[PDB]
Amino acid sequence: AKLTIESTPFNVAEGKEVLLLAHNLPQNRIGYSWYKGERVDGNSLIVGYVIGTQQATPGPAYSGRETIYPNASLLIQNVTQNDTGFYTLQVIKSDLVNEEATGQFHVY
Amino acid sequence: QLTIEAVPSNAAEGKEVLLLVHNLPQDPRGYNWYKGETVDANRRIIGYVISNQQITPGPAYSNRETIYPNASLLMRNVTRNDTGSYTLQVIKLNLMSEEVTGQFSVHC
Ligand code: NI
Ligand code: NI
């Protein structure tokens, strides 16, 4: 029952889109941050989200192609060769005992 | 920028290190300290939620650590095995965050 990311599809044609799903979200959640790569790093922040106010805040890795949803799904449109790789979600919780999962897709 | 100063940075075994935090952002919600160089729930030492002063011991807690508000971490009774990196994540009110590491060593 741990937080896990699923890409659909894993293998994406250039120019198409990919949806990153989050399974087993904790009950306690208040927000989300999606990062490019394998770890929480503010310099790789794509977008943060506050559930209660439905504020999305782009980070430095935001490229105008990424959308976050209230179930923590990340949609990335119009993918390029450069997007292949890892994506890491942190779920922020009200007690701040946060959870992380990663996150992978491939562009041909 | 956010910064960490190990006082002292090289400590005799059985004494104590204080990790002082400088330049906290103005709008903190809470904090988590981690063993190592990255944010990873599995290596979380301790956290703190300001609004309700809730302290949150994590899997890397050893019954020696104290988190103050300001985010400073005191580790009493240090061993050679405590030498290494320590990473602070500061979650802000808007759920954006900042990370900083974090080193000290221990002798005798
Ligand atoms: Ni599910
Ligand atoms: Ni390839």
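In order, the residues displayed for chain A correspond to 34-141 in Swiss-Prot numbering, which applies throughout.
For this deposited structure, the header notes the method as X-ray crystallography, 2.5 Å.
Just so you know, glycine gets a Cβ as well, placed from its N, Cα and C.
What Swiss-Prot says about the mutagenesis result for A:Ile38 to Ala is this: Loss of homodimerization and heterodimerization with CEACAM8. Its Cβ taken as reference, A:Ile38 (mutagenesis position) is surrounded by 22 other Cβ atoms within 10 Å in the chains shown. Secondary structure at A:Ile38 (mutagenesis position), as computed by DSSP, is strand.
Quoted from Swiss-Prot for the published mutagenesis A:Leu53 to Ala: No effect on homodimerization. Reduces heterodimerization with CEACAM8. Counting every protein chain shown, 23 other Cβ atoms lie within 10 Å of the Cβ of A:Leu53 (mutagenesis position).
Listed in sequence order, A:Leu36, A:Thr37, A:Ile38, A:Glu39, A:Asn104, A:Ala105, A:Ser106, A:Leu122, A:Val124, A:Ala134 are the same-chain residues at least 6 apart in sequence whose CB falls under 8 Å from the CB of A:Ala55 (mutagenesis position). One mutagenesis experiment catalogued in Swiss-Prot, A:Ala55 to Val, is accompanied by this note: No effect on homophilic and heterophilic cell adhesion.
Its Cβ taken as reference, A:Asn61 (mutagenesis position) is surrounded by 14 other Cβ atoms within 10 Å in the chains shown. According to Swiss-Prot, the mutagenesis experiment A:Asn61 to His carries this note: Inhibits homophilic and heterophilic cell adhesion.
According to Swiss-Prot, the experimentally introduced change A:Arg62 to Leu is described as follows: No effect on homophilic cell adhesion. Reduces heterophilic cell adhesion. The secondary structure of A:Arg62 (mutagenesis position), as reduced to three states from DSSP, is extended strand.
In sequence order, A:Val83, A:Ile84, A:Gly85, A:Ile125, A:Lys126, A:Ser127 are the residues near A:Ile63 (mutagenesis position), counting only same-chain partners six or more apart with C-beta under 8 A. Record note (Swiss-Prot) on the mutagenesis of A:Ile63 to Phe: No effect on homophilic cell adhesion. Inhibits heterophilic cell adhesion.
Among the mutagenesis results in Swiss-Prot, A:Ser66 to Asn has the note: Inhibits homophilic cell adhesion. Reduces heterophilic cell adhesion. The residue drawn here is the original one. Sequence-distant contacts (6 or more apart, same chain, Cβ under 8 Å) of A:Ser66 (mutagenesis position) comprise A:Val73, A:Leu78, A:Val80, A:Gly81, A:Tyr82, A:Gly92, A:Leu122, A:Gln123, A:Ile125.
For the mutagenesis experiment A:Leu78 to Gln, the note given by Swiss-Prot reads: Inhibits homophilic cell adhesion. No effect on heterophilic cell adhesion. Annotation note: A:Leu78 (mutagenesis position) sits in a strand segment as assigned by DSSP.
Taken residue by residue with DSSP, A:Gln123 (mutagenesis position) is part of a strand. For A:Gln123 (mutagenesis position), the count of additional Cβ atoms within 10 Å of its Cβ stands at 26 [all protein chains shown]. Swiss-Prot documents A:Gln123 to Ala as a published mutagenesis change and attaches the note No effect on homodimerization. Reduces heterodimerization with CEACAM8.
Quoted from Swiss-Prot, the note on mutagenesis experiment A:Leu129 to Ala is: Reduces homodimerization. Loss of heterodimerization with CEACAM8. Sequence-distant neighbours of A:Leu129 (mutagenesis position) (same chain, 6+ apart, CB under 8 A from its CB) do not exist here.
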* **Spatial neighbours, same chain, of A:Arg62 (mutagenesis position) - Cβ under 8 Å, 6+ residues apart** => A:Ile84, A:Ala105, A:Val124, A:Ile125, A:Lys126, A:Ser127
* Asked: Between A:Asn61 (mutagenesis position) and A:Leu53 (mutagenesis position), what is the CA-CA distance rounded to a whole number of Å?
  -> 21
* Would you mind pulling the DSSP three-state label for A:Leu129 (mutagenesis position)? => coil
* Can you list which of these mutagenesis positions (A:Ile38, A:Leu53, A:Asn61, A:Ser66, A:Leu78) have a Cβ closer than 6 Å to ligand 1? -> none
